Amino acid sequence: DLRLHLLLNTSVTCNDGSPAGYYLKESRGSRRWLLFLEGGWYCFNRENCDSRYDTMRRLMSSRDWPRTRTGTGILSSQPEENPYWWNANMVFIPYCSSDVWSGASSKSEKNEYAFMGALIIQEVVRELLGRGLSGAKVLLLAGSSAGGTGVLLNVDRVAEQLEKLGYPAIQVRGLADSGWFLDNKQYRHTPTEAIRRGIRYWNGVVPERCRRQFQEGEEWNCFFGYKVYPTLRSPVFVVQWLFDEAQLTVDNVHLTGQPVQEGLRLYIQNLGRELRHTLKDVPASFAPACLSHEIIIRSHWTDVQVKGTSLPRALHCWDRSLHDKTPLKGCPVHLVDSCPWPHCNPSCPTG
Ligand SMILES: Cc1cc(C(=O)O)c(C)n1-c1cccc(Cl)c1
Ligand SMILES: *[C@@H]1O[C@H](CO)[C@@H](O)[C@H](O)[C@H]1NC(C)=O
């Protein structure tokens, strides 16, 4: 139900130089716009990107993209599947830059690949302004996994872009799903170095205030939610499993079958405690104590609850809290599990 539009500025490209693009379903009776950033890891050097080009080419090229995609979860237009924003204008931005949405580098005689994630977002926004975004009241920049980190890296730049273009009435907000990572110690050794190298390979850019804090050579710090979030001006709602599977993968943890012994038990409990600590001062957040790779464009995203409140409800409460900072009776926005082990929340996805 979302239709593909390749960017009219064909100099804003996927990794292989094919045009980037977006899928759009308009809702003419709505001034809400949801722009969703797809995830899918990243690649950080020629050989690693060449491998990704062989077997994950849709994440590097638009050449094989389908003409349409079905909106699911928060991108669904059915109220039963999407109690939160079913009537919004829906935009799905495919991830084809492999740069955690940070890149600003074109293909050239010096560069086999283009890493243009940050420019893709800017160009999608600019082209949508002529398709009705100019009349928006709220632009929610959402994303999952690498797209969630992409929200943190780009939401304030979208806000600044709209201000400079002359649209100060559009309220830009962020929804970062599964992109809030910890630069922690691995459970067993042999990841943040890949981000350091990636930023150089991609000509990656980070938000200005965060860049000014960490300074030259240390921009990798701004890929970590707990470091970049306090520098952001736009309202950002953070969704994060306490035991995210991608976090565990980079930590070299593989929970498969046999009894967990003391060292790994302590490691996992400490990970959840650390994650919960980083969210203590994040007033809009939803952080269930689950081991999951599941994301908010999944059809059953309504099922999980923290303290009896679902994510669509929490997001609705967030909308109410941003009406023109007293908390709302029965409508919470800060929902972080306190129980210390995966699936101690009974509503965790079963897989
Ligand atoms: C930046 C990023 C994106 C993704 C992803 O799963 O999409 C991951 C695991 N990271 C990450 C990269 C290095 C270290 C850490 Cl903790 C996290
Ligand atoms: C196309 O995008 C590039 C990179 O963002 C920009 O430099 C250029 O001005 C754009 N061209 C047009 C015609 O807008």
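Here, residue 1 is simply the first one shown, and the rest follow in order.
Method of determination (from the header): X-ray crystallography, 1.3 Å.
Note: Cβ is positioned from N, Cα and C throughout, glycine not excepted.
Now, the feature entries from Swiss-Prot:
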{"type": "ACT_SITE", "residues": "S145", "note": "active site, charge relay system"}
{"type": "ACT_SITE", "residues": "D244", "note": "active site, charge relay system"}
{"type": "ACT_SITE", "residues": "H293", "note": "active site, charge relay system"}
{"type": "MUTAGEN", "residues": "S145 to A (Swiss-Prot position 232)", "note": "Abolishes enzyme activity. Unable to mediate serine depalmitoleoylation of WNT proteins"}
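Taking a Cβ distance under 6 Å to any atom of ligand 1 as the criterion, the recorded positions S145, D244, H293 reduce to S145.
Its own atom aside, the Cβ of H293 (active site, charge relay system) has 15 Cβ atoms within 10 angstroms in the protein chains shown.
Note that 9 residues are not built between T190 and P191; their Cα atoms stand 8 Å apart. Distance across the unmodelled 5-residue segment, from the CA of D324 to the CA of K325, is 10 Å in the deposited entry.
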